[PDB]
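Right, one structure below, let's go through it.
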Amino acid sequence: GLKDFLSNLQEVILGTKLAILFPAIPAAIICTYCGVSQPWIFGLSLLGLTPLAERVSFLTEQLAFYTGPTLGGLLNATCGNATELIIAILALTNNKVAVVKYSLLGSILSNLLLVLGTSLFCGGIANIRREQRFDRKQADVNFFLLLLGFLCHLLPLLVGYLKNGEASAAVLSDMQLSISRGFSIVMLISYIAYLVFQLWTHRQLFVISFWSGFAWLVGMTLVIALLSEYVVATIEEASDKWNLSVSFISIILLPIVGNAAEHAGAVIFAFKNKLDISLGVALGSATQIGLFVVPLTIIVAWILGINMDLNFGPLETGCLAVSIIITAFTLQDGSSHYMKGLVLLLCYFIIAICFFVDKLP
Amino acid sequence: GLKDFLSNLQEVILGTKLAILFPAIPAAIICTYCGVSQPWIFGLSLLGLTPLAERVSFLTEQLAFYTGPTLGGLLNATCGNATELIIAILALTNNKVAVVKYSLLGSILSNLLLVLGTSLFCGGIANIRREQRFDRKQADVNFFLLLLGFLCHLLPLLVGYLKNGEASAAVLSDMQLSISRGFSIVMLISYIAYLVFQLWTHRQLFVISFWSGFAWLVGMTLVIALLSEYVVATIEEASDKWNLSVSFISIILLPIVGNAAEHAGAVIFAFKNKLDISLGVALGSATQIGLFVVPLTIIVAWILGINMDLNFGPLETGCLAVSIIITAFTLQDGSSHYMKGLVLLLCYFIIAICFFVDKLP
Amino acid sequence: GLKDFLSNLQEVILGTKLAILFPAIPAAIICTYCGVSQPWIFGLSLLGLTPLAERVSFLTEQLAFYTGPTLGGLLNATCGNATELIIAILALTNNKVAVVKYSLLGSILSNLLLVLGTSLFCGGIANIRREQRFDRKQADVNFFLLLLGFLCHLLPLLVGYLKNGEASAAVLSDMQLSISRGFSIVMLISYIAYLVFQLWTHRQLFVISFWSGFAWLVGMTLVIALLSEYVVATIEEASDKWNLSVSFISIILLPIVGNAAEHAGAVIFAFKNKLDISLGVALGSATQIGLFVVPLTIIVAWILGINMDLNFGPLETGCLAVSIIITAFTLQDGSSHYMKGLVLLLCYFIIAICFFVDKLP
């Protein structure tokens, strides 16, 4: 009968290293259709979104054939972050700012100390006898923006420590709101400029048919629209039953799903002594989580009318501040060995320990 | 009759791009001689000092002919800051520490993110097909001193957050006074050394007659002695009538006067692919506002006997801290395109937004 | 009679530039055997340990002959810090955490701004006509670890400023204890890795008989076991009698003893235009005081059962934070003149002034 369906379905779905995580998807419908208790939904909906935040980033580079590298360049970093955009809007509209303030932070740390620190250790052992070099000038424009990102986080934090100023809490707490809803346009203009610089000004250095190819970016985002409602709506009741803090599930365990394609798609290229691509994945994804996914959520709240600023807290800011400074001194010469990467791993386990202990409301 | 006066007056005064801002000068005498209300004096005395903080820096490089580049090098950065030295002493002696603590700060930010960030954007569009390079080694000695400047600002800030120490306010607030009056000699010795390094040790890389030439640096500082009394003595009553905060007039609008020659004398040289000079203007002026104009005002107060420390606040320090770090990563390779400059502009509009909103005593 | 003793004793003991500081040693026994008042013991026991924290680092490089550079490399930085390890355990077991929290900090500052800043000034004047260059790649691995060290100090500081969290003091003060006893294993694994990187993976770039040679590392540590009990047990009563603060004796005057061999063993090599060795002494000693002597004391307390965290305070952290950032921009090109060194000296006198004034319990 239909001959376009027999082996093409073998070409799209099953051609991946995570074949066994698939049939835990319909049970998360079936347990929710039945009513099995809420931590058992949460255990499956972080296993039902690993081969869907990977079989979407597979289906970006098989959509550069019909559209060209101009559109196909932009959809690289767009659909590799097609989980944080789903969750950090389903959580904003459900009064749970906590998760919108950690999951958009936990993808900035995981794209800087675990996507990146593993792809220097786990490549530097393979190419220890060869010599490794990368392109500096591709990864200097990214740290300019991450310091435009950080200063927008620093100033609403320090307004909260102006208790001397003869102002109450409800006077200063709407001074953190008005200047965060105004930094968000200045963050968007320094990303729409960053596309023009990359896709038009400096383009010097910086299988499956298409009628079916659009089809598995229709359905396999809709299941991510379903298995993000189940994560967000039941994260309280599945943190009591494990005695993990919600500032550990939202900042560590949940940014393993959202960077499950940016991780095994970067340890591909670390073994080939091509660190230019495992710096275009690790850094070029953290910028959009810095400067497009964050200052769209501040606008989306303010269009809806929900109190949300850029205040992440005093403890979260020091971790984001050191991660940008340690990453800059690691990359400032263009030659890599493995000890540059083991230091980035152990500086991520420090962030895990401080947020594992912190059992505090 | 006098033939030395006819066209020489055309040579000195009128030869500038700001011919129309001149006849707003005598009205600021005439309205003050009459008694027109105080915001109308303040509107003219920031227009009467744009072509006088430019027609003095014109009359420095026409005084290198008779004196040589040894004296003529030092008077470059001396008389381009011949407005901040006038105002930040007329405000210290009038109980208005606020302006002495912002105008000496607003010239450190404007010499790092608006003098400098415009002269990479507004040159990088002109020379986008050519290639731009500068000298790193001229602009590494300047960032050593700006980190000697910052640490002298960090420690008196953190003494104010030692409320645990079993000490009152009036015990700690004279511990911020004794260590700020003692950091100021250590800041002066690392600038008198910086002149010797530049004017004597490493000199490898680093029209109008003179009897009339001294004359228009006599009078055209005396009018700056007059139109600085009118700015300082009437800045309160001309901030109520506009509902701008005095931490916005003293930190943004007033550092457009004091850097009106350092700005159009740096966008001259950005178009010639000579960025070595638009880094000797942008950085070499911020060091003196860092390390000579600030630690002379701490001494001048203490000789007079007026309580003034180096405490600028918690909100002002984070802006000064990021501006030194973002400027260092912008300059660390010696090749410029325009996207290095648009990031420095938009990181100055963040400082404008946080101080436009802050309507707080 | 014994011929192995006559001139060999002249070879071991007296062959040093500090012959006159020796006979102040037995008086510190004799005054303690008599009972002369306690500041007179403290004045001698910082003079009895200058030619013993030098005549031990002499007797390391005369123990590379029989053991080879594999063992003899490790004993360089081990016995040059054979005073801080003695004092910061004799003070931990005597309830005086103050000194364990300053002396392990005052050797991180003195190995970065006074061992290092003098060996660029006091060499750069000698070789001002020659040109000075060093190896960058030897001194990039050291700043990776010092930022793994700093972040372990930043997070227990900021837990103390979470008074909003609906938690008391005794709830948060054991959250600073549990995460400091857990960062200390992650600090040790990134130093045992640093030995393997140096002593086995990248060994490309990075007189006296031995039966007597072991003998003068037996006795001349035992006197350092004696003259460290006399410093620690009598530092209170010899700070009242001078009106110096104990946060000045423990952070300045006492880190002149512990870096008395790392100082005149680095100004040896600064005059020979060999700055590769005066960066392997200044930086390679600060890493062990960062990442082995500190996270062993946190374990040693916790094995004994004594409340000690990594909290050093808010004032001490800013000095440690700027010292790592100013040192990185000084070394980022591999060419030195003297003005890079005078800036590091005067940024150490700022730390002296802030802790000379601070007369506060």
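Swiss-Prot numbering applies to chain B: residues 58-263, 282-436, in that order.
If you check the header, you will see the structure was determined by electron microscopy, 3.4 Å.
Cβ from N, Cα, C; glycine included.
Within 10 Å of the C-beta of B:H259 (mutagenesis position) we count 16 further C-beta atoms, all protein chains included. Classification of B:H259 (mutagenesis position) by DSSP places it in coil, neither helical nor stranded. As a published mutagenesis entry, B:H259 to A appears in Swiss-Prot alongside the note: No effect on transport activity.
The secondary structure of B:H338 (mutagenesis position), as reduced to three states from DSSP, is coil rather than helix or strand. Among the mutagenesis results in Swiss-Prot, B:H338 to Q has the note: No effect on transport activity. The residue drawn here is the original one.
Cβ neighbour count for B:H338 (mutagenesis position) (all protein chains, 10 Å cutoff from its Cβ): 20. B:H338 to N appears in Swiss-Prot as a published mutagenesis result, with the remark: Increased affinity for Cd(2+) and Zn(2+) transport.
Record note (Swiss-Prot), mutagenesis B:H338 to A: Loss of transport activity. The unchanged residue is displayed.
A mutagenesis experiment is reported in Swiss-Prot for this position, B:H338 to K, and the note states: Reduced transport activity.
Here the Cβ of B:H412 (mutagenesis position) has 20 other Cβ atoms within 10 Å, regardless of which shown protein chain they belong to. A coil conformation is recorded for B:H412 (mutagenesis position) in the three-state DSSP classification, outside any helix or strand. Per Swiss-Prot, mutagenesis B:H412 to A is noted as: No effect on transport activity.
Chain tracing stops at B:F263 and picks up again at B:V282, leaving 18 residues unmodelled; the C-alpha atoms of these two are 27 Å apart.
Here B:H338 (mutagenesis position) is positioned 27 angstrom away from B:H259 (mutagenesis position), judged by their C-alpha atoms. B:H338 (mutagenesis position) sits 19 Å from B:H412 (mutagenesis position), taking the C-alpha atoms as the reference points.
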